[PDB]
Structures are given as C-alpha cells and as structure tokens.
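Student: Shown below is the structure under consideration.
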Amino acid sequence: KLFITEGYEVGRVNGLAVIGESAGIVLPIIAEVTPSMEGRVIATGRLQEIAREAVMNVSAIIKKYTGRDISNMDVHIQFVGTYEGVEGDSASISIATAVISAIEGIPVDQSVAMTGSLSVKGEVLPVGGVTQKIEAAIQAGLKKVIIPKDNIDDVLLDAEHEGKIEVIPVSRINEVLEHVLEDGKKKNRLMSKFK
Amino acid sequence: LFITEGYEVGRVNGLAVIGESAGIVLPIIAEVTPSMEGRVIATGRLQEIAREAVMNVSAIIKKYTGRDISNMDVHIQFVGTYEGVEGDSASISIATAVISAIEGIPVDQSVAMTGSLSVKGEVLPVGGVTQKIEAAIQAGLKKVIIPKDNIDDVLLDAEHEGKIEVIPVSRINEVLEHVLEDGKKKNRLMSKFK
Amino acid sequence: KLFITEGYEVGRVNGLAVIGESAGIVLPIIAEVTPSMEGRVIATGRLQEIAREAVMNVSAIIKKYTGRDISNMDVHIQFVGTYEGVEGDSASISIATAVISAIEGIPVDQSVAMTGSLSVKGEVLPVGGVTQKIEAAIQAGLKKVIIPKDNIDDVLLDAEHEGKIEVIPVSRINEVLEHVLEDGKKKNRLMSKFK
Amino acid sequence: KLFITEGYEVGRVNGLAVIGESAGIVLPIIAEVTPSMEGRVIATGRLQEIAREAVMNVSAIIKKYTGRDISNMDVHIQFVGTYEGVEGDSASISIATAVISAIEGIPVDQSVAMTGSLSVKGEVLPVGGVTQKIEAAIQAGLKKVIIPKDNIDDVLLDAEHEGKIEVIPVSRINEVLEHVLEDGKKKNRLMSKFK
Amino acid sequence: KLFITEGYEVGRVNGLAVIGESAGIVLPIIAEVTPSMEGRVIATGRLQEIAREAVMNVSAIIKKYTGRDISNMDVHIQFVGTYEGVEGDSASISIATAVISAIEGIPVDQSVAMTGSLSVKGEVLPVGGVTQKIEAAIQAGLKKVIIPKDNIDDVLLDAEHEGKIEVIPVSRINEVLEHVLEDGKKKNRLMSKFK
Amino acid sequence: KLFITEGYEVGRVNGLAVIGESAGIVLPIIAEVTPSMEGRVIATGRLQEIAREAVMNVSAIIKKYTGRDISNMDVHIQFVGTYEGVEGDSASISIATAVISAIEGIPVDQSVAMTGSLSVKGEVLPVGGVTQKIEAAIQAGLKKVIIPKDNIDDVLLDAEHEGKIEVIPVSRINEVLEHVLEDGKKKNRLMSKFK
C-alpha cells in the first residue's frame, strides 16, 4: 500500500484526512531536508499549501526551542500517494511532525495513526472528521490514532471498535513527539528542550 | 470544536451559514510572527475571506494603534474544515482576532459575533442573523454581537428570545470593548479609540 | 439593506453596476485614507484594478488642479456586497468621487447614485448599460442617478419609472462633485481650485 | 452613444471589432499620457493585453522615428464602453494610433473607422473580420475605414452598401496617422520624421 | 488574405493547424525581436499560450546550435488574424522557424508551409490532423509542405490532391531551416553551425 | 503514435499517468541539458512543478554519487502530447531518469515504462492508480513496466492480464537505472560510482 504499518522510519508519518464527507484515509507524509546556499519548501500536488503552512508554523517552534533555523534548509515534502478531492486538516500536525523528525533524524513509529491541527505557539487544535478517521485507521490496521483532545467528545465508536485502536488524545506538539519519536539518547535530549 | 467559556488571545467565535439556512459557529485563531516582506497565511475553503478581511482592516490595525501589518506574517486558521460555509467578509471576527493576537489581549469565548467591518470601521450589516443566532443559542454561547442594522432582522421564536443576549453594534471598538478581557492593556486600547 | 440612502457620508458613493443578464446592482464604494506611516492603493477582489485605475487618474486631476500628492497616502478602497458576475467601469467614478471625499474630508449626498468613466485630463466619459442601472437604483429607491452626457440617448425608462428618479447629466469630473459634495466652505475652496 | 462620429480629438480613434460569432462593432479608444518617475500601461476589462501588445509595439516606432522614449511615460488607455465576448484584433492599430496622438497631442478624425494589426517594425497587418467590421461601420455613419491593404480581397460589400464607405488600404503606419491625424503645423512636423 | 503564398520574409512563417471539430487551416505567424532592455515572450489571442511554450522550448535549441540567448531579448508573436477554435501544435516549429528567422533576420520562403512539434532536442515529433493540414495547404495555393518524418503513413493523399503539392517530411528543425531560409552567405553559416 | 515503444535514446523515457478517474496514459518525458550559458529548470504547463521538483531531488543525488553538479546546466523537460485533467506523481521518475540521461548522455530501453516517485535520498516510493497504469503501458505494447515495490500488492492484475508484460518491483533509482540504461562503458562508470 501507500503507507507502512509497523516500524520506525525517519521523517515519514501516517497522517489522516477525509475523502468525500463519508470515509476517511491515511495521508502518509515524507519530509526531507538538505542544506541551501535562503530556503524554499518544495511540495506539489493539491495538498501543497498545507505542506507549506504546516512547516511555517513548525519552523518557529524549531528555532524557539532548539535554535536550529530552517530558512537554511530546503524542506521537501510528498504525500505518498495522490489525493484528489481529499481535504487535509489545516496545518496538519502529521506534516510538522515528519519535518521535526527529518530535521532531527530521529525515527518515527508508523504503527502510531495521526491527525489534528497546529499552531504557531505549538498547540494541537481540533479538526473535522474524527470518527471517519479513527475508523479509516481501524481499517488500515494501525495500532493507536493520536488525535487532538478537544475532539475527545467527537469520537463516536461502536463498543467493539472502542477496543481495536488506542485513541490517544493530546494538545501540544511536544506530546505528539513523545508519543511518536523512537526511544533513545537523541530523543531524550530533544524532549527536554521542549520544557 | 469552538470553546464557549474562557478567554484566549487571537481566538474568536465568528458565526457563518452552512449552505441553505443553518448557522454554524465558525471559530478562528489568528497569530503573528514578524517577517525577516509581510504576508497573510491561511488555508482551506476560506483562505480568501481570510486575506481580504486582514488586508482590508490593515489601515485600521495600524491607523488607530500600534504596528503596520506588512511587517508581520498573519497566520490564520479556521479550526475545522468548512465546505459549503458561506462566511462574512471583512469579518469583525477575523479583525477582532488579529487585534487580539497583536496586543495579546484575550477574547471572550462565551460571546459570539457576526458582522462586516469596514475601512473606516463601521460594522455593516450581514445576512443570516437569525440563522446564525440560533446556531449560537444551539451551541450555548451566552451573548452575540450583531450589526446595528440587523436589529429588525432578528425574529426569535419565543422561548428563544431569552436564551441569548443579542448585542447590536456599529463601530469596531464597541466590538472589542465588549469582548476583550478587562485590564490595563485594554483600558489602554479602548482610549486609543478616539 | 446592504446600502444607505439619506445621509451625507465621507469616503462613500452609490456607483451602479450589472451582474447576471441585463440586471442592476447598486454597488456602494467606501473610500478611506492615510499620509503613508512611496504611497499605495490597497484594494481587494474582482474590481481591484478598476480601483487602482480610478484612483491613478483621480490622483492626477488632484496633483495638477488642487496642488496635491496622493503619492503620500495609502488609499483604501472597498466594495460593498458580494457579487459574483459583476462588471466594473473603466475608471468608475462612484470611486473617484468617494476618494476626492477621503482627502478633502468632503461629506457626500448618499441620495445621488452614479456610474461613469473618468479620463485623466478630467472628463466624464460614457459607460454601457446606462438604462438597467437607473433601476437597481429605483428599487435602491434613490432620488438622483448622475450619468455621463454622451449616454443620455441610451436611457429607455418604461412607464413605471419615467419621472421616477432625477437622472442629472454631467461631462467634467466637477458636475459630479458639484451635484454631490455636501454644501459649505471646503467644497467652495475646491470648486474654485478646478473652476 | 459610446463613440464620436465627426470633428477631431486628441487620443480617440474609432477602431473596429467583432462581437460573439459575427456582429461588427466599433471599439472606441481613448489613450492619454502623463509624466512618470520607468513607466507602465493601464487597462482594465477584457481587452487589456491587446492594449499593452498595442503600445509596447508602438514605442520602438515612437523612438526610431521621433526619439520619444515611451520609457519615461505612463500610458493610460481605456475602451470607451463595456465590452463582453468582443474580440479585438492583435496589436490593434487604432490603439497605437490613439497613443501617437496623445503623446504628440495632435487630434484625430472621429469620422474614420479603422482596423489592423501593428508589427513592431511598423507594418500594418491583415486581420480577421472586414466585411462585418465595415458593416458595424456602415451602420455607424462613419464616412471611411482604413483597412490593412492585404484585406482588400476580403471586402465583400453590396451594390447599395458600397457608395457609403471609403475603404482605404494601408501597409505601413506612417500612412494611418497621415490619413487620420488633424492637419496643422504639428502634423507636418511629424509626418516628416517617418522617412 | 491573412497570409502570403509567395516571396520571402523575415520573422513570418506559414504554420498549419486545425479548426475545432475536423477542419484544417493556414496559420500565419510573425515574430519580431527587440532587446529586452528580462526577456518576456508576448502574444495575445486564443493561441496565446501555444505561442510562449512553443517559444520557451525552441531556445534550448536557439541558444544551442547557433546564435543568441533569448533571455536578453523580447519576443512578439502574433497569429495574423484571429483563431476561434483552432488547436495549434505543441512546441510549434513554425514558431521556432520564425523566432530563429527573426533573430538573424534571414527571410523565410512563404510558398512552403510546415507543421510539427519541435522537440526541445530539436527533433520533429508527429502531430495529428496532417491529412487535413496538407489540404488547407492545397486549397491555399502553397507550393511545398514540410511535414514530420513520423506523420508519413498518416498521409492519406487522395485522387485530387496528389502532385498539386510537394510534401517535404523531416525529422530535424535544422532540416526545416535548410528547406525554407534564403540561400545567402548568412544562411551557409547558419547551416554549418547546426553540424 | 506520438510514442517511442522500442529503441534506446538519450533524454527520452516513458512515464505513466492516470489521466482523469481510472484511465491510464503513457506520458513520455524529454530531457535536455544546457551548460548554463547561475542555471535553471525549464518546463511548461500543468506539470512544470513536478518536473522542477523531480529535477530538485534528482540533483541532490547526482551531486552525490557522481560528484558533478547541475546548477551549471539549464534543464529542458518536455512532456509529449496533449492530455488534460492529468495528475503526475510527485517527483515523477519518468523525469529523474530522463535527466540522469540528458546528463550522463546514456541512451534508454524505450520498451520500459515506469511510474514512481523519487525521494531525495533516492528511494522509489509508491504512487497511486498503479493498476490502470500497467494496463495503459500494456495497451500501448511496451515490452516492460517499472513500478514502486510497495505497490506490488496493489497490482490488481487479473487472470485476463496475467502474462502480458515484465512487471519490475523496484526500491531505488539505481535499480531503476540498472534496468533501463544501455549496456556499455559509462553506464558501468555510472552504476559503479553508485556504490
């Protein structure tokens, strides 16, 4: 398929969107960074402007917490697939998330499904389409969908579906990163910068 | 999706109509970082109600108060996705929300508002008022600001008149007045409205 | 209504337009303006370049008759109401009167509507659609439609509106300003700056 | 009406176009000129490219013959009227024609329809649309029309419908100003630059 | 008549194309160069974008076998006349033949029409419509027609319509020039440079 | 055909696309490279962004395992023919391979078609409409097809379409190159710098 489901990979993140206004889907991302000689964010398809904003809110938080300054990196983003009549989430957390991973080159867990919106202070803001999605992800066989926690009440799940996925709510990006980044030294050191 | 209690900087419950008649509470966040030439950033279905509305109160963001816009980037979102949402234009809410973010004076969440702002800062009337309010009563918003010329337009089916305080306004500072957190920072904004 | 009808307002003018088939709107413009904290005409939406235009050519009748410089002011020009399929007039003058207003703070006759094209060397040129326009204007319910001279012979009012509106005919930018700058000292001091 | 059919006039030509599939009509031009500060060309409505193809091609000629550099002017052109589904001709000669006039401030016979395309080299070129353009024109009361002479064979016109218009051919531009521009000491000076 | 069927000029070539549904026609271009004083390409009408992308290609080659860089220069492209429902050919060679011609002012034979897409590598790819095309050609009194080497089988030249016209099929632009540029000392140096 | 389906040729490669809903096309790419005479991508239409992107990423890679740098060449990337409503994959390899071609001037198996998306560290990521695409490369007779490996299990190739074409599961641009490059001396000086 268009997504991986088990494993950690750098700078690759399983996001979620809505196709039609009925079913949902995994919107898999990849982000890659190389040096410049000041930088653009390179992304095509119909979701390009969501790439662009996403990085734009994430850049800030990069400098604001690590001093790393990505006007010096060209940022490369592809929606692994192609996505007609798909609607993303404004400033998709999953996009900001892959870039944090790439830039830091700390691997990301793919068993772990994701969607929500994000902001320039670092808050995870609520998004349309939660159930479709939780539900899409139940379908992809992803183990835990992480979601914005204001949507705790928008989740509507048949007792029995409650059961198949670990729905984990959150509301700052530093918690997304703690629930996705691979364990290790690099991670430990990164987390504490978000204090 | 919208918060109905509390205050947050840069963060306003506008009201709009979902196609036919059906008001939606339609929330925003605005933020501002300075620029390293100044832009407006925003996305989804309503990106251009966003850029017209900021670019259209630009004069007024500077020409009463503090900083020129073409010196910050203005990051706007609508919190959720809004297919078939007809929004207002020169949205008092997008303006309120930017002002709020710039001065970091927080905004009242229990109080929805709808209106069109103008470049001299009137609050011109808009349509859908009764629909929008109903959305607001339905959502448990406590008060709602509307334009003064839409006063006549409000036909609430008894029981409903009494579920919501309907506040009519004219000028953008009546709007801010009525939604900003009381404090030094406002006493002070308020008076720069001469 | 989304338009006023009694009042003398500053930065404002009821220019007329044509949407859809033969149809009429009244399209209200609002001017508003700032010594520039070079200058700029900041405007929006479909008829932004019309505005730019109407101001550029109105800039010039002020720089040379009135001794002035628009170069030093951020000219805000907006439109009023949402109209798909709408159509401007080259240099449309409901604008330039709206504007000549901003800068002289001259108050305006919100009972006079108007259409028409403004040349640089000052003249009320003619615009097509002169009949239907007089009518979104009779519903508009307005006591005067100022038109260009050359356009008189396109006025075909039916039985239900002949004698329904004061169609005032005008040729220089000044019989526009004459029949719609509210009375007093500041008009008189300008009217003699032109005449 | 939206054009003048007699007397002369700085910077107005009565050009010609077709409307949807077939009617001839008249495409009135005003072009006017003002001091800059390196300049631009101002046109709004459907026919804006034509006008600026029109002028940028009319300068090299302004120089090579008269040394005005249109570089230091700001040219302002509008079509007098409202023009939907009307197709101009490429670098419409009427339009380069209104500009020589304004810039040279020598007036123009409005009794003479005209049409064709202007090569940057100063060639008058052949154009689609004669017979109906000459009708729109025989309908209008315009006494003569200059056509590119290459379209001489493309003029069908009827027994009763000849007699009523002077079709005149041209190949170069120095011949349109010759054939349209008011006579006067100004005119003779300029005719002499084109050698 | 929109074209010349005989004789030679500079920046003027007779392409070939089709009218909407089925039909074929002669499509006179003309392309002039003045220094850019960066080089924009310029042209208006329905063919306007078949003009820029055709030109923006060609110069791989325009730079590459021969004379000048065209970012230094300005391109004015007109289709002589007006072109309601006509599909032109991608990277048109009659455009390329024209721009090359206009840059070295080396006149083109107009008794020869050509059609075909120029690769950027300067090969001629095949183009549809060919049979139709050769025929507008024949209708039109032109003497020889260059076509693409691969639209050969596609030449369904009937009874009537054989021997009336010479078909010169070709595979390179450099061939296109050979067959149509004016025998002269400049051309001999042009041809050796496409060695 | 406008389509090479056998041979070996420099800068020419066979892309696939799903035009519209399921409809597959074969969409051939032409690369051409010019010693920038800093340097810049040159393409046209709906897919210029893709080509520029596919060139971006390709570069990171050539700059690496080959050590030659392609900011000193201008880059001409054509697509062959007119189809409409299309959706090229992000970083499409059809392109990236065409380049390394234009650049290593190493001609290419024209029997193979491919679809894919290129990462910057060069991984071949999978794209969408993988089935419909095999089906148009088939229906165009290309003796083989390259495809993203992660897309192997979405190949809904039936019992009708089972034994018609070499389907190639591929994980990285070098295997892509191993498999379409022409057996000889620079290829091997290539593939060997790619270890």
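The residues of chain D that appear here are 417-453, 457-614 by Swiss-Prot count, in order.
Going by what the header records, the deposited coordinates were determined by X-ray crystallography, 3.0 Å.
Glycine is treated like the rest: Cβ placed from N, Cα and C.
Quick paste from Swiss-Prot:
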| type | residues | note |
| --- | --- | --- |
| MUTAGEN | D:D508 to A | No effect |
| ACT_SITE | D:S509 | active site |
| ACT_SITE | D:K552 | active site |
Student: If you measure Cβ to Cβ, which of the recorded positions D:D508, D:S509, D:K552 are under 8 Å from chain E?
Tutor: D:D508, D:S509
Student: Using Cα coordinates, what distance in whole Å links D:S509 (active site) and D:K552 (active site)?
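Tutor: Cα to Cα, D:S509 (active site) and D:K552 (active site) are separated by 15 Å.
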Student: A 10 Å Cβ contact count, applied to the recorded positions D:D508, D:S509, D:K552: which residue has the minimum?
Tutor: D:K552
Student: Looking only at C-alpha atoms, tell me how far D:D508 (mutagenesis position) is from D:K552 (active site), rounded to the nearest Å.
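Tutor: Their Cα atoms are separated by 11 Å.
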Student: Specify the secondary structure state of D:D508 (mutagenesis position) as given by DSSP, simplified to three classes.
Tutor: coil
Student: Provide the three-state secondary structure of D:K552 (active site) computed with DSSP.
Tutor: helix
